[PDB]
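Trainee: Pasting a structure below so you can have a look.
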Amino acid sequence: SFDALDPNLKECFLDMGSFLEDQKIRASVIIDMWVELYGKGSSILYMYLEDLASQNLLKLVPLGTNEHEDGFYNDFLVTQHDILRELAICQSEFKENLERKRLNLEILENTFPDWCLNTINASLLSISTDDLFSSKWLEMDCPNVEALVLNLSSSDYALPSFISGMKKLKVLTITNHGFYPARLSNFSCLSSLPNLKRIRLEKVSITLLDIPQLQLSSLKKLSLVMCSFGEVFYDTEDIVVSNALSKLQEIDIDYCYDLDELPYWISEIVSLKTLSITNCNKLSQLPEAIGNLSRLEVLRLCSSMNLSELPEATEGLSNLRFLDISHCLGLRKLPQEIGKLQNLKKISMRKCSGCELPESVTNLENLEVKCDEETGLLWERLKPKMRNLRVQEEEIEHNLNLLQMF
Amino acid sequence: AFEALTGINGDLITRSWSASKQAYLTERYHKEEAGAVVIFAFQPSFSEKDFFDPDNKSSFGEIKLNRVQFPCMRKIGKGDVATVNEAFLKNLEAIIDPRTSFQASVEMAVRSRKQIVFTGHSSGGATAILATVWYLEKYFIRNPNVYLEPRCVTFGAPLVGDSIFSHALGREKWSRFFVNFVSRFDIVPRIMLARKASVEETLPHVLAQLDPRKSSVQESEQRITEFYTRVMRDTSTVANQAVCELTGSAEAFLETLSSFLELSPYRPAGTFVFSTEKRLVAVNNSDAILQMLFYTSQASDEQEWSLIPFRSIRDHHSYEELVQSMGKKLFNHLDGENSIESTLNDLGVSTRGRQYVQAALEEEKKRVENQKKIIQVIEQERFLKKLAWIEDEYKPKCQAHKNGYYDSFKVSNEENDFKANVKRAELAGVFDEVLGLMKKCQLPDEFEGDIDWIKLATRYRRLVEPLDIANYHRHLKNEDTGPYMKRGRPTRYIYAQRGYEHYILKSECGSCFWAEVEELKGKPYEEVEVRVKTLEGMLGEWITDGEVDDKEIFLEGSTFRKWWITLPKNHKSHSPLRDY
Amino acid sequence: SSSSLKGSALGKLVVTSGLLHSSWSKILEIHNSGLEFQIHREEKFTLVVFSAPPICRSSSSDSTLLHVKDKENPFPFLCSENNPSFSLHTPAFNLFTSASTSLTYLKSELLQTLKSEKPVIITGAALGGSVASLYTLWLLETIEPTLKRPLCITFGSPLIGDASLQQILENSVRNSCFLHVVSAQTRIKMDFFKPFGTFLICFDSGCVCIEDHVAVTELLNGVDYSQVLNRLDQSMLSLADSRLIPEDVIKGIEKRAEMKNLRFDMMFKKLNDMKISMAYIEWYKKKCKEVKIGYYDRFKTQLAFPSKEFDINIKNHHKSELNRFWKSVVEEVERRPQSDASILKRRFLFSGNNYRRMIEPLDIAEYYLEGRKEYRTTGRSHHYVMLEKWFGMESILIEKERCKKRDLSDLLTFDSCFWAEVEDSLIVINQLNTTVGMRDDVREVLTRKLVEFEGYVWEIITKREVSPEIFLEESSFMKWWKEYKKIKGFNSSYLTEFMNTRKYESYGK
């Protein structure tokens, strides 16, 4: 089985050992980790994951009717039996702990293991802690690691200081398994790492304004799921965003319930290409400084039910290709200069049959609209004014897949 | 052209007119044979008791037909029967009875494989139509062959039926057997559009003037003008009412008025052939005929207002010149041809009247396009996948659990049940939209008789009604609104049941089997002896016809088996099904 | 062109029916500076005629404002939450208020005449016209399309109400009761006062019927009526015709009518989407019962501390759409009924009853987590109370039977305000445990509140009208039971014996 797999799927299956038992992992987590570890493409890595689900070595469940577009896999669960993870563990205890490659470590009520005084040679390290953890951090050396996963259950948490010793880190993930969000602190240590490129957080209480303060000069992407932002401050203009964040390209904000106002600093990342604010149900409007993202390509706002309108300065986004507003129930009318965007090719607007198309949408060419049929009534009148229109219609199939996230 | 349209040619018109002239002498009717043709002509009348029956209390003389003697003259899914004039029905019933030797003659003429034609001048015309329908209910509907096709050919008859009469002829495809000749100003095709009270004091004189037999009576300018004026005023209001509710346009103030208005229930039926001294115009559309019955006899210009009242009477007697000289006139079928402006101004219609007639024809076209859209929807593949997933996936897996898909749905422990529920709701929506289009008269008359529709609706009802009953009883909805068969059952299922039963026949339904067993169980056996006996009596017929499946209802986990087993062994020893 | 044809034909039909001649003859009889009237109980219909003094030119534009809570307001039935006030023309209002005295008896006469299914017409000339409208609007304080309503016919009158009024009477049944006969030569100053109802415009060679108030604004914005009635009568037998209103107005009327018809069809289509939303709620409720919480408490907890993905979707997509849809349904049908035998015929009424009994509890959870008190009398929204009333009206006319040996598992509690009572009781109990220096009269009234709640609970349990899911371990009802058991002592009763012996574990089996 494990041996019967080809070489590449051997380590792809071995990476599953680092996640806690019966954990419902979204498919974007391990895909981002794999992209940084193995330098491959996201699409082919999703193909590897489909392959592993075809040999009945993992379970893959879609959560809704989103397609496999360019690396938007925040909507697929990977779920694995106990014994399959146990088998994935079985192949990796053969070598010794200080010179393991894949090492999974446990810490129960500050009973630190007594071999961590040594020099660990892992390149993929995971750390798990329980409810009583008090953040009394032992001092270790871990210079061979490139990935890092921290499972939490605590009401309050401090990142270890020896993180500054991993000069080879590439990926970072923190997942909180507690009932109430964890309060992260001691986070500026990351500013010493010259190779950090992707960071992901989940269910953690963060004052979002930190990132410009922290000089993440090499960060490529940042994703937040179910995060809490606390008191939304803005008045720190002391630090140039475009100089601290020279390499930021993607920001994915998902399910952030308390975010009523988008932060000030993200409008100053001129290296932005993607921006994704999905399932954020307190966001009512967007800043008019968003037109300052002159190189924005993609823009997703899927399933944000309270957003009443799109800002005018959307005129200024001269690079927009893809534009996704599926299931935006509160959306009433597109901006009245939407037709000045001479690169917009696609749009998905399922369940947006209540949204009034402005005139200048006829000034577009070769566009493909995806929508339901009640939306097409808006898109069928204007057909003879558009020389290369396509309006492709699928249907909403119904299933109970989201009852897994209960 | 005319012959390819109506199915008759000139010599048949000639013979019918001659025979209906002969019938002015004989008593109640007159038979005539010519080779392979036999024609029965009927005698007219020119009194008042033979238009408005003195016994009848209503304001137009109307009576409702009988469901055992004219079973097809009804709205199938709804239930409503048609309405006719009581005087004409009485005349027909006097003629039909055995003392007259009329049935024996028609049976003689039908076993000989000849063509049968009914005809008559004005009042006789109204009887001819009724006889045709009687024939169609007794002979043609039991073995429909071209030998048995009848003809009805009437000359200036008055109106006979309501809107359900015309609809019932249309649904059966019988509207092509009837032909009615109306001259432009002839006044008798318009009499029965008036209130009885508005003409009761001046009716007999003008009737006396219409009789071609007792011609010795003399005119009166004022009586003639008064009859004509009041008749056309009631005609005016009937036509305007018809336009205002063509599409249900702002029905509110119209209803508020309706509390103040009394309007005739009589509508044209069959094909109507208007005639002038230049042209013959044929119409099959009843709404257009109703508008042209008012706009053709309005004044071409002003000073003609003194000629019309008398020329109406004189034109009632102009069907001999018409019949001998009809090959010399131009023929045009109004429904098809599109240059109606020249035609309709030739008939004398104004521009308002022409727009109203155009509106009527357009609404017929809209009904046809509605039917096209519905056929397109029900022919697609997502619809039939919804219907085939229940047949081939849900039902077999529920048969393999050994309890059946009724009880499987009623427990509802899996995502397969969630999927069945959502599919059930989707099909419910589609059949409800079709039913709503039928209830507003937005579909053509023959939709309920289409055979593709009957097959589809029967398959749907027999698959899915058990699941609607399982939904009703699963969630205790029968303690909030009562038993299912009374206030719970949807109207789509009743309509489907009625349409199928009509199509074939020319604890009452098998698809409602489960409802009965839900009402009957949990009760002491003394009170439910009779109802359990009727159910177990009809189970064999249901299982054969295919209404009820036999692999489902006898399963071990099923609800019906677990009720049947608890009955007394005294009953279980003599049951018609004890070997299951 | 459906609208143009209808307008011409309906004007023609009303002219031919013959109410203008009779009404105008009665007006001419009463005429040929005070308020007088006459009554004629003919065989055809009962006809009421008002005469009133001539028109004041200086006092043309003054108005009186009214309000729901104002007690001099005679028409409190027609002001609402979206229209809490309206204003009326002054002189006609004063005439009507003065005349109220004996027309009280006349109101008894006319309502009793209507109930026996006979038509009633209230009519007047110019200023008497406006007064007549008021009287008609006074009789219309009770409407159901099973029972009759008066008809008002008004010859050349000034406008009486403002835009708030025509918003109240915009697309309702109370419009269909008014008919204003105005020549096309009269011009109106519609800056403040506005038109309502249906209009008949009498040109030289014909007449037209228009029900849209925008077109009346477009046609009349800026005589002797015997002559205009004669002119209509003569024009009846015209030999040539034109179009009396321009085609711009026709296009506007057609457009608005088509929009209205589409929006009517839309809700019939969307009811099935709503049923699929309710099915999702059913499976959510099933899981909430499998984990021993109940869906009310799970919804409340996840409202305070959102942590799960299914629950955010429930709240923000399914419940939100259901609330929006049903508010729209109730807002729309209570001005324009269905079926003329009952508003909300049968699919809407029974679906709405199920919706209320499933979805209001969560509205209570929102109300009481947000920090409010006294839901039942101060907090629940209009559409809920209307749904309850309309279903209860018909529930008495249907025959049904409740078995005493059933499984009650899937029953929905008939009183949809049960959790409001529980929240109020918990409030009172904690206010007892926490207060200090409190008097004894207030302590006694609070004990009265507790005993009242105990009676209510025992009477719904014994009648089999609540669902067993109030006995789930982590319910709020069980928290109330624990705290009340503490603050009670040993005072045994029916409810205490039911709970203590653990006989609640076999309820509904």
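In chain C, numbers come from Swiss-Prot; the residues present are 3-34, 53-242, 249-535, in order.
From the backbone N, Cα and C atoms, a Cβ is placed for every residue, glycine too.
Below are the features listed in Swiss-Prot for this protein:
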type: MUTAGEN; residues: C:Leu12 to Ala; note: No effect on interaction with EDS1; when associated with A-21. No effect on interaction with EDS1; when associated with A-21 and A-141. Loss of interaction with EDS1; when associated with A-21; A-141 and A-306
type: MUTAGEN; residues: C:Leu21 to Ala; note: No effect on interaction with EDS1; when associated with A-12. No effect on interaction with EDS1; when associated with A-12 and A-141. Loss of interaction with EDS1; when associated with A-12; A-141 and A-306
type: MUTAGEN; residues: C:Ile141 to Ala; note: No effect on interaction with EDS1; when associated with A-12 and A-21. Loss of interaction with EDS1; when associated with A-12; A-21 and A-306
type: MUTAGEN; residues: C:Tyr306 to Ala; note: Loss of interaction with EDS1; when associated with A-12; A-21 and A-141
Trainee: Let me check the 10 A CB neighbour count of C:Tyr306 (mutagenesis position). How many other CB atoms are there?
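Mentor: A count of 21.
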Trainee: Output the one of C:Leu12, C:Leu21, C:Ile141 that, of all these mutagenesis positions, has the highest number of other Cβ atoms within 10 Å of its Cβ.
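Mentor: Sorting the candidates by Cβ neighbours within 10 Å, the top entry is C:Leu12.
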Trainee: Tell me the Cα distance separating C:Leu12 (mutagenesis position) from C:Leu21 (mutagenesis position), rounded to the nearest angstrom.
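Mentor: The Cα atom of C:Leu21 (mutagenesis position) is 14 Å away from the Cα atom of C:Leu12 (mutagenesis position).
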Trainee: What is the straight-line CA distance, in whole angstrom, from C:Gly242 to C:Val249 across the 6 unmodelled residues?
Mentor: 16
Trainee: For chain B, which of the mutagenesis positions C:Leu12, C:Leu21, C:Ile141, C:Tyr306 fall under 8 Å by Cβ?
Mentor: C:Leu12, C:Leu21
Trainee: How far is it from C:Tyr306 (mutagenesis position) to C:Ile141 (mutagenesis position), counting Cα to Cα, in Å?
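Mentor: It is 53 Å, counting Cα to Cα.
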Trainee: So 18 residues are missing between C:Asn34 and C:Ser53 in the deposited model; what's the C-alpha distance in angstrom?
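Mentor: Between the Cα atoms flanking the 18-residue gap there are 14 Å.
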Trainee: In whole Å, how far does the CA atom of C:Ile141 (mutagenesis position) lie from that of C:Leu12 (mutagenesis position)?
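Mentor: Between the alpha carbons of C:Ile141 (mutagenesis position) and C:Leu12 (mutagenesis position) there are 19 Å.
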